[PDB]
Structure formats: structure tokens, C-alpha cells
Amino acid sequence: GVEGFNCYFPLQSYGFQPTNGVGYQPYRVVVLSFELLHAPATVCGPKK
Amino acid sequence: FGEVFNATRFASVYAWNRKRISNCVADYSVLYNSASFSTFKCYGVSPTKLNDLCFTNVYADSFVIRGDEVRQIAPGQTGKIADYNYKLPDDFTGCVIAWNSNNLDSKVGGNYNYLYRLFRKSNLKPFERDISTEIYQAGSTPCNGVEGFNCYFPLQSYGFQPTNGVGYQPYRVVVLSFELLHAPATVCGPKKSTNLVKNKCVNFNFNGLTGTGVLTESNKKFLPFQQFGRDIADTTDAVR
Amino acid sequence: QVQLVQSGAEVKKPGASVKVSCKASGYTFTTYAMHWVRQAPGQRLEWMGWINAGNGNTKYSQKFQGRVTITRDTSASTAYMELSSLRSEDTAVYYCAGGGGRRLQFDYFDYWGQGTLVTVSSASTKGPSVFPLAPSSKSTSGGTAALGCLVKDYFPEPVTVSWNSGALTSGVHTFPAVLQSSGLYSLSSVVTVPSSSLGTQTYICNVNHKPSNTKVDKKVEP
Amino acid sequence: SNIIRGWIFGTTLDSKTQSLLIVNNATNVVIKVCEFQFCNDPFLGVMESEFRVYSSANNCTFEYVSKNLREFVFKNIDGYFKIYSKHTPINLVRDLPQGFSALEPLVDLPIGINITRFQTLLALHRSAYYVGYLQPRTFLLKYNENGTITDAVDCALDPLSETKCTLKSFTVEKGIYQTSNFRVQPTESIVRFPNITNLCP
Amino acid sequence: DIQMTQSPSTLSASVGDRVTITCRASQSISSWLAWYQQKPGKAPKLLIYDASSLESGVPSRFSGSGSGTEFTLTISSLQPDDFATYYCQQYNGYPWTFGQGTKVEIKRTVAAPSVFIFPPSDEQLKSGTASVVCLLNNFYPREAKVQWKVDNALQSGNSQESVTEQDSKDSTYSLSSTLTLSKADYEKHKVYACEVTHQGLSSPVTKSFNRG
Ligand SMILES: *[C@@H]1O[C@H](CO)[C@@H](O)[C@H](O)[C@H]1NC(C)=O
Ligand SMILES: *[C@@H]1O[C@H](CO)[C@@H](O)[C@H](O)[C@H]1NC(C)=O
Ligand SMILES: *[C@@H]1O[C@H](CO)[C@@H](O)[C@H](O)[C@H]1NC(C)=O
Ligand SMILES: *[C@@H]1O[C@H](CO)[C@@H](O)[C@H](O)[C@H]1NC(C)=O
């Protein structure tokens, strides 16, 4: 709970400015996950 | 390391000096936590790992700069001092240290031992010393080795007076460099050590010999240059 | 080896100005540091100022502010000093110093000029008066007695003295000069000899004051 | 006496590239690594004033200071310059004797230096040595109970030695032993392709 | 301004010995100093700078030390070429000052002076001013005292003292005391005496004469 040498704050920041290059643009990422078990199989999707 | 950080007279930026320092045992603990360095920062290598990452060859440089100008000793910016006197390649892999010091360097009324270039024809290729002062040539009447209109002396001076403010105090700066190469390295970090217990299953480590077992005292006699023994089937069954 | 040489002796008068100068001979001129310092006789040295033989910078003292100036000539590689409003105190010996070489500036004097002598007086050239120094048989000490050749009220300090033109060397003594209230200098030189040869020998001091070209001899009569 | 007073190593034995220098005056050994300028015939005298060896000592990157048969093995791997040595007493003066004597490691220098050439240094007159080379071989070393090498077998000398190496022993009993294979080698590389006819117009 | 005073003053020694000098500063100095050797009638030669470093071309005997305020020079063996003063220079701040002077000597058994007086010459008596010379030769201590006694009275202000410099071969000192006065005072007085007090002498010694 102090600021000084060897005392950092963990949360930096993105300066997402449109003038930036492609390498520093922001990206919205979404990630999915799937697994197999012994019963659920509740989400199948189309296939009729 | 102890003497460079405590050398009594540091050179000025344009005449920065090196030390082909190698084949030794660094120890960054106190250097990290001497609790006196107003500006410790570096790149490429984390400030804490560097205790042990063994290095091929390391170079140390030093000089004295104006106070506020300290930031310009870093890759990828400009400033009259980083423009003509010293700049760092953008693939830099060392560390940069700076701490305030006028109590040693600002002779009262004004210090004049510290000079830095102001005018040069070309921006300065990284890592070169350009000692030879050259009179600047501008437009008509270009001037070489002469003083007059259109002729400018390159070495200005710092007036390091203690009455100055913090922004203009003098700073002794030292900068390090590390790199990874083919031939086996020669400057490694200090190695942690401990006592030795006998007659218990332990995890031992002697110099790099790593295993687990119980250590007893023996009736063997090695040869003065021999460091450990092994038996048929090539298992280690003794150590020094 | 770097060496520094400079002008000879000077004599001036109150209110005037004097210009001493020293020529340099250094392997490189890497912002050389001709750097002046002075010494009143039998006193603490006193520091004048430093010229930046690189370009033009002219940091000066503070007791001597506003009346002393320093310059240098690049082609001749010499250093020029100038002082005005002189007065009887500044009687001294003046020195050139400097010459770092490795780094560009210091503040310690590692190459010294052989010295320049400056005398601030109000008098003028004058010959020296001479009187003998006869002993008496009252003080026959070990069969040896002393004897001398006084010199009084003389102007510049160029007062070589010898006895019978080098004939005598033993026990000679020549004291340093002393200023008087009148502004004139004075010296006494003496020597002792075995009193056995008193009445049978011939001793005459030999004085040469070049600034007045006089040469005087005086036989001492016991 | 001591006429052999060290060696000098390197690629060019001059400036413009780095080299090692190992010397011994009547005092003690002086290892050194600079860029030098070596006399094409460098030596040291024996007054007893000497050392016409080099005339330059620039950029030094490593320093150090402090009849008879004296063997040495010099090798240079991965920027390390290893030196093994042994000092046996002959009962001759200057001829190469016969016998077995294993050489114990002395030094290790993490230089990085390239080496292609070397020389010797001798103390002149003012008031015998050999050079072998090393190749990749396979040997069978016999270790004593104190841990010293007392005998060896070179396994590529003759059929008997190859048999001893195959059995891992110093005494083979009568029999017949398969020791290796043999194969004739092909010469050249004759190739054959169809005629360069129907040439593109 | 920075003051520089050396507590050592004059010192004593003999060949093949060690000596020490102290240079104190009125204020704090961050080990900025130098030591100069000055023989009589020559130019200063530098010995030590930054209070520690040994400048080239000097004998290895010389050695600096010290930091902060109290600073020290020291030589192991005393060679002949060591016989001169030594100054300390500060360069912590502006106007750079110097010390006072610390001068060495050549110790020997104390030498008793030989005293001599000369009456004024009659040719000088023609001129119009009177000069009287009291002389001391070969007294090893440099420090001494001379006083003039005229008509059984002490005399002040009108006397000048000039002291030689110690000779290398002789290794002693010699002194002249001069009493000057105008004629009107001369015949007004009948008896003249200079008196000297010296360490080597058992008792104060008076030498004198009268006119004729
Ligand atoms: C022996 O040679 C080395 C080579 O530099 C030298 O440093 C050393 O001083 C020599 N020995 C003596 C007694 O000079
Ligand atoms: C090696 O020496 C040469 C000549 O003295 C010099 O130009 C060069 O800079 C030196 N090498 C290094 C890495 O400084
Ligand atoms: C040694 O010489 C070879 C020449 O083929 C060169 O390629 C190599 O880089 C040199 N060694 C080192 C460590 O540079
Ligand atoms: C060395 O080996 C010899 C013979 O193999 C043996 O007698 C001796 O005990 C061993 N150890 C020594 C000499 O310390």
C-alpha cells in the first residue's frame, strides 16, 4: 500500500488510439470450451 | 562493480568510457537495493531474473549528464544529448542506472569539467565515440577549426552549481549491456549454498550433480583433480 | 615532455599596467588549460584565473575582479595576462600553470612556468653605496674573525657580490635583500677568515649592479 | 636446463587478430591474451636480459602472472583452451623414451580465441622436442584401484586390439571372434539421362 | 570562501625517516586536494591530486590519504630531494586557495652561534645616516631573538632582521641584525649593544662597544 522504488501498481493501461498501427489496435476476443461426460449432451445444435 | 560505481571522477558524455569486464562473479543484490539510486530501470531482461542468467560478455559505460535529460538515455527517443553524444541500439539488452549527485560533482560557483557536443553534421550511429571537436558549418561561409559568424564551437559546458534546481543537477549515469552468443559464457550469477547433513535421504546437488539418496563418509581416495566417482553401469556412487 | 616558458623580469610604477605572457609546447591542444597563479614573496600563493585555451572562456578570481584580463593567441600557442591599477602590494612572482592533456580540464596545476618577476615601485634606477665591514682584535675568536661589505640604498634586485673575484669561496655568506621605509633595497654580505692572515692578505668585495652598470670595489681596512 | 620457455598460439601470430601467449622467465609462468606483434623469430636471451619475443601488447582481454621429460597435450574446444601435462624424470638426457604415463589436466581458459598455428620459445646462448597431432580414436583404459590409468589399448591398431576392444578385456582366450564388418566402397558417381534432342525452338 | 590552514607549520627530520603533514579545511571537502613541492627559487612541482592519486614521474615514496576535512601526506624514507616546503591546494569550490607552507629541515646537534658587531664606517658617517651591524653565524636553530641596547635602553622599530637560508653543506643558519638611525641620534648616544638569546647558549650573551 505505498508508491516508490520497488513499489509498482499492477494494473497498467492500454492507450487505444486510432492513430496507432495495426500491431497495437485493440482486439475483442471470445473463447469457447467443450467437453464430454456420461449424460448432459444438452447442447447439440442443428442436424434435425 | 564496486569501484566503477565509486570511481571519483566520471567522464563527460561525449568521452564516455568502457570496461571489457569479463570472467568474474557479479552480484546484483546490493546494487539493486542500495536504496540510493534515483533511477534504476532496464529492458530485455527482467530486473530480478538477472541474478543468475549467465552472460557471455558484459560492457559497462559511464558519463555525466544534465538532470532532466536522463530520460533521453533510453532506446527510441531524441534529445540534444541522446542525439549527438550517446544513443542505444533498439535491440538493447542491458540495464541503465542513474542517481543524483551534486554533493560530489557541483563545485560551488560552477563546475566546468563537463562538456557535451551540441552541433554535428550527422546523427550519431549507435555506440561510437566521436571525440574530435569540429566547428559547425552552416549555410554560406562554412567554418572548420575557426571562430566567427556562421562558425559554432561544438563543446558547450555544464555550469553545475549547487544553487541550481533539481532539474539542472548533475547525474552520474552508468549503463550495462548483456548478450547471448555461441562460446560458453564467462560471467554467471552468485550460487546459493548450504550445510550438508549425513545419514538421511535428501535431495542433494553438488555443482550440478543432481540426485537423491543418503550420504555417508567413505574410505575412498580420489585424485586431486577428480570430482566424483562412478561404478560399473555408470551410476554415481561417490562425490567430492 | 610539455614545457612552458615566458617573459623575463619587469619593473613598473603605480597606476600602470603590465603584460606577461607564456608560450606553450604540448603534443596536442585538446582544450588546453593555461591557468595563472601568483606569489607575493614569503607568502601564501594566490590564484589568478583560467583561460580556456580551447576557445575563449575566461573565468577569473574575485579579489582580482574587474581589473585583470587574460587572452591567448592560437597561432603562437601562448597565453596573455594583463593587470591594471597596480599598487605596491602586487609585487610578486607570476606563474603560468595548466596542461591537463588526458582529460580536458582540471583544477590542479601540473605544468608550471619557470616564473616571472614583477616589482611595483615608485623609485628609479640607482647605484649602490658601498662600505667596508672591518673587524677588531677584541673579538679574536679561535684565531678567526668575520668581515663584510655592506650595500645600502640600491634599486633593482640584481646585486651579485663576490670576494676578490672568486678568489675566496670558504665561509662566504650573502644575505637576502630587505625593503626599507624609503623604498630602497639593502644587502649585507659577510665572511670570516682565520685572523692569522688579517694584516698580511688582501680582500676586496666585488659588486656588479647591471641595471645601473656600476662595478665597485672596496678594500677593507681593519 | 630450461631452454623450452613456453609456446605461442593463434591464427596469424600478429596484430589484426587475437592470440594467446604462454611464457616463463626464470620467475614463473605468465599466461596472457592480447593482440600482439610477434617477431618472426621470437625468443628470449640469457646480464640475463631477454624477451625479444613481441613488440606489442594491445587490447589485452586476459592476463595472469605469479634429465627431465615434460609432456603436454593442448586442445581447444568450445572457446575453452585445455592443457594437460605430466613431468616424468628420464634417466637419459634428450631422447624420447618408452613407457606408459597418463597426463593430468592442468588449466582451463574460457577465451573464445581461434587457433590455427603455434610456435615455441627458446633461451639463447650468450654467456630437442617433438610434435604429434591428435585424431578421433577409441581407446580402452585400464584403471587402477586408486583410480589411475595404468595401461591402455588403441582399438584400431591391429586385429588383436580390435578383438580386445570387442571383448572389453586385456586377455583373449583361444577362439574365433566376430570383430567388425567389411565392405568395398563405390568409386565416382556415374549418372545417365536421356538425349538432349527435340530442342526448344 | 574556503579557508586552508596547515597545523604542521615548520617541521624537522633527518635523512631516511618518515614525515607527516596535516591540512585542515574550514569546511567540508569531498577529497578534492593536491600537494605541491616547491624548492626555494624554483617553480612548484605537483605530487598528489584528488587527495589520493600519485601522479607519474615522482618517487614512489610519496603517498596521500584522508578525506572529509583532515588530509594527510606521508613519505616512507627521507631522500635529499625532499628538502623543501609543501603546500596543499583545495579545489572543492571557487576561488581556489592554498595552504601556508610546511618546510622541512636537516636535523643536527644544535650549533652555538658566533656573535659579531661592526661599528658604522666613517665614510657612512659622511653621508648622514648611521648603520650598525650585529652578526650571528652558524647557529643550527633557525628561531632566535636579537635585541638592541643603546645607552642602556632597548630600541624598537628601527631594526631590520635578515636571515640566510640553510646551506646544504653547512646545514646551519646565519643572521644579521641592522640598526639604522640619523646622525643626530648617533653622537647623542655613547654606548651601543646588541643582545641575542639562543637555545644552544647557556645564558643570554651581550656584545657591545662605544664610539672609538
Ligand atoms: C617475467 O615476465 C613477465 C612478463 O610480463 C613480467 O611481468 C615479470 O615482471 C617478469 N619477471 C620479472 C622478475 O621481471
Ligand atoms: C583494439 O586495438 C585497436 C588499436 O589499438 C583499436 O583501434 C580497437 O578499438 C581495439 N579494440 C577495441 C574493441 O577497442
Ligand atoms: C574461427 O574462424 C572461422 C573461419 O571459418 C570463423 O567462421 C569463426 O567464426 C571463427 N571463430 C569465432 C569464434 O568467431
Ligand atoms: C595406490 O596403489 C597402490 C598399488 O595399487 C597401493 O598399494 C596403495 O595402497 C594405493 N594408495 C596409496 C599409495 O595411497
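Residues displayed in chain A correspond, in order, to Swiss-Prot positions 482-529.
Method of determination (from the header): electron microscopy, 3.7 Å.
Every residue gets a Cβ built from N, Cα and C, even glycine.
Under natural variants, Swiss-Prot gives A:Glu484 to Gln with this note: In strain: Kappa/B.1.617.1. In the three-state DSSP assignment, the secondary structure recorded for A:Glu484 (variant position) is coil.
Applying an 8 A CB threshold to same-chain residues 6+ apart, the list for A:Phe490 (variant position) reads A:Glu484. Among the natural variants in Swiss-Prot, A:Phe490 to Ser has the note: In strain: Lambda/C.37, Omicron/BQ.1.1, Omicron/XBB.1.5, Omicron/EG.5.1. The residue drawn here is the original one.
DSSP assigns A:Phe490 (variant position) to coil, not to a helix or a strand. For the mutagenesis result A:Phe490 to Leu, the note given in Swiss-Prot is Increased resistance to neutralizing antibodies and human covalescent sera neutralization.
Taking the Cβ of A:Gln493 (mutagenesis position) as centre and 10 Å as the limit, one finds 7 other Cβ atoms among all the protein chains shown. Looking at Swiss-Prot, you'll find the mutagenesis A:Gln493 to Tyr noted as follows: Reduced host ACE2-binding affinity in vitro.
Among the mutagenesis experiments that Swiss-Prot reports, A:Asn501 to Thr is described with the note: Reduced host ACE2-binding affinity in vitro. Proximity of A:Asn501 (mutagenesis position) to non-local residues of its own chain (separation of 6 or more, Cβ distance below 8 Å) is seen for none. DSSP assigns A:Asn501 (mutagenesis position) to coil in the three-state reduction, outside any helix or strand.
In Swiss-Prot, a mutagenesis experiment is listed as A:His519 to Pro, annotated with the note Increased resistance to human covalescent sera neutralization. Using a 10 Å radius centred on the Cβ of A:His519 (mutagenesis position) and all shown protein chains, the other Cβ atoms total 5. Annotation note: A:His519 (mutagenesis position) sits in a coil segment as assigned by DSSP.
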A:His519 (mutagenesis position) and A:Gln493 (mutagenesis position), distance between Cα atoms, whole Å:
44
